[PDB]
Amino acid sequence: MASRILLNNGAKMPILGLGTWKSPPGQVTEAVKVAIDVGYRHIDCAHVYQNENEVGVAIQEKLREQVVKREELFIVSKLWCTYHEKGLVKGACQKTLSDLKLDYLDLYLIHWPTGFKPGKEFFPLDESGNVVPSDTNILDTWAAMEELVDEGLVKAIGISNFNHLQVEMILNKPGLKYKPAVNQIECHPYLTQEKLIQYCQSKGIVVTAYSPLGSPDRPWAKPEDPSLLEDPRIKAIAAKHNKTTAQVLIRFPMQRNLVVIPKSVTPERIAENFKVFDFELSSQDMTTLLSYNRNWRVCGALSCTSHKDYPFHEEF
Ligand SMILES: NC(=O)c1ccc[n+]([C@@H]2O[C@H](COP(=O)([O-])OP(=O)(O)OC[C@H]3O[C@@H](n4cnc5c(N)ncnc54)[C@H](OP(=O)(O)O)[C@@H]3O)[C@@H](O)[C@H]2O)c1
Ligand SMILES: O=C(O)COc1cc(F)ccc1C(=O)NCc1cccc([N+](=O)[O-])c1
């Protein structure tokens with residue numbers, strides 16, 4: 001299968017990237033170095049993950065070693081919720097660029113549609129635990145993102161965790177200058193996202209699937225929770241193909257024309273997870289995996305469920 005997908009900005013994006021949320025700062029430099037050594041050319045980052053400096057050490061070392069040229073890498077980061085303000089977006093992007101050791105990002109995403117009060121705290125709370133919103137709307141934040149393209153800081157801009165009405169708001173923005181290139185959303189066999197994926201793809205927006213293994217290391221996991229990697233039905237499909245369960249879970253979104261960003265800090269798994277370009281799931285396999293949908297969403301925040309732009313009240 002082709003390794004890159006053409007974006008609506010004219011650039012090509014590798015369909016497999018390395019995730020970095022929860023990758024400890026003392027392990028992520030080696031993880032990214034290993035990833036680049038074994039073929040990864042796309043790294044998914046974010047300021048809120050608090051490890052961009054260490055990711056950047058790895059990127060810079062592989063560039064210095066001439067393992068890879070900058071033009072061959074596709075580095076993604078995301079604008080955190082406390083920076084949705086016109087006057088804060090550029091500095092937030094610049095801090096990410098500084099930490100990553102880069103002079104541009106290939107893609108910069110609005111991390112969540114919800115803006116929060118600026119300040120040191122990533123989740124500013126009122127005394128009852130509700131997040132404190134910003135009044136800056138998604139359209140003004142989008143205009144600020146467009147300026148980053150025009151200033152050369154980023155090659156492409158996009159969105160993440162936007163529901164279809166929020167995507168539509170951007171697409172209908174008066175004076176829209178650059179369409180979102182990507183919507184990065186949670187997607188795996190227990191949350192298959194058909195409706196939102198078809199909407200985005202019909203608009204030429206590429207979808208990136210996050211938490212493709214179900215984020216079993218998410219901090220709020222419970223022992224009784226569903227487990228994709230341990231689902232016997234998925235293990236059976238993997239065994240039939242002589243592949244691991246993780247490899248099936250990564251190949252699945254690829255065959256839906258999605259980009260996918262599995263996270264690992266384990267060198268053997270980083271290498272294994274990349275070995276997904278030499279087998280094909282049948283259309284029966286694909287439809288069978290889709291059938292496991294249970295609308296089981298692992299990534300959200302209770303503190304945000306009354307924010308006016310909370311994305312998950314809408315069906316999709
Ligand atoms: N835009 C957003 O709002 C958003 C939200 C969530 C995630 N994301 C992005 O998407 C990335 C991936 O999602 P995620 O981190 O939530 O979870 P994930 O990639 O679904 O799962 C990561 C977990 O799977 C384990 N794992 C990886 N490969 C494995 C294999 N071959 N066999 C067994 N276990 C394996 C990892 O263990 P080890 O690391 O210990 O090997 C880790 O515990 C994130 O890191 C982040 O970059 C974005
Ligand atoms: O947001 C991600 O990429 C993954 O999850 C997190 C990563 C972090 F480093 C810190 C926090 C989260 C997290 O709680 N993310 C969830 C989240 C964030 C913002 C808004 C909402 N919302 O429902 O509107 C949900």
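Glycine too: its Cβ is placed from the backbone N, Cα and C atoms.
All protein chains shown were included, and the count of other CB atoms within 10 Å of the CB of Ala271 (NADP(+) binding site) stands at 16. DSSP assigns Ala271 (NADP(+) binding site) to a helix. Annotation source Swiss-Prot lists NADP(+) binding site at 10-19, 211-273.
One mutagenesis experiment catalogued in Swiss-Prot, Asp44 to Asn, is accompanied by this note: Reduced glyceraldehyde oxidoreductase activity. Taking Cβ-Cβ distances under 8 Å and a sequence gap of 6 or more within the same chain, the neighbours of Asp44 (mutagenesis position) are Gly17, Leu18, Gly19, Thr20, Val76, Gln184, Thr208, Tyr210, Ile261. Following the DSSP three-state reduction, the secondary structure of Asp44 (mutagenesis position) is strand.
Quoted from Swiss-Prot, the note attached to the mutagenesis of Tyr49 to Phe states: Complete loss of glyceraldehyde oxidoreductase activity. According to DSSP, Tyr49 (mutagenesis position) sits within a helical segment. A sphere of 10 angstroms centred on the C-beta of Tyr49 (mutagenesis position) encloses 20 other C-beta atoms.
The active site, proton donor annotation in Swiss-Prot covers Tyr49, and the record cites experimental evidence as its basis.
Under its mutagenesis annotations, Swiss-Prot gives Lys78 to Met the following note: Reduced glyceraldehyde oxidoreductase activity. According to DSSP, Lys78 (mutagenesis position) is assigned to a strand segment.
The DSSP secondary structure for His111 (mutagenesis position) is coil. All protein chains shown were included, and the count of other CB atoms within 10 Å of the CB of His111 (mutagenesis position) stands at 20. Annotation of the mutagenesis experiment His111 to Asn in Swiss-Prot: Reduced glyceraldehyde oxidoreductase activity.
Residues or ranges marked as substrate binding site in Swiss-Prot: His111.
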Notebook entry, point to check: Which of the listed recorded positions (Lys78, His241, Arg251) has the least company, meaning the fewest other Cβ atoms within 10 Å of its Cβ?
Noted result: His241
Next item on the list: From the binding-site residues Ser211, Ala221, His241, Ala271, pick the residue whose C-alpha lies nearest to the C-alpha of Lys78 (mutagenesis position).
Entry: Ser211
Next item on the list: Tell me whether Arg251 (NADP(+) binding site) sits in a helix, a strand or coil according to DSSP.
Entry: helix
Check: To which of the binding-site residues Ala221, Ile261 does the lowest count of other Cβ atoms within 10 Å belong?
Finding: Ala221
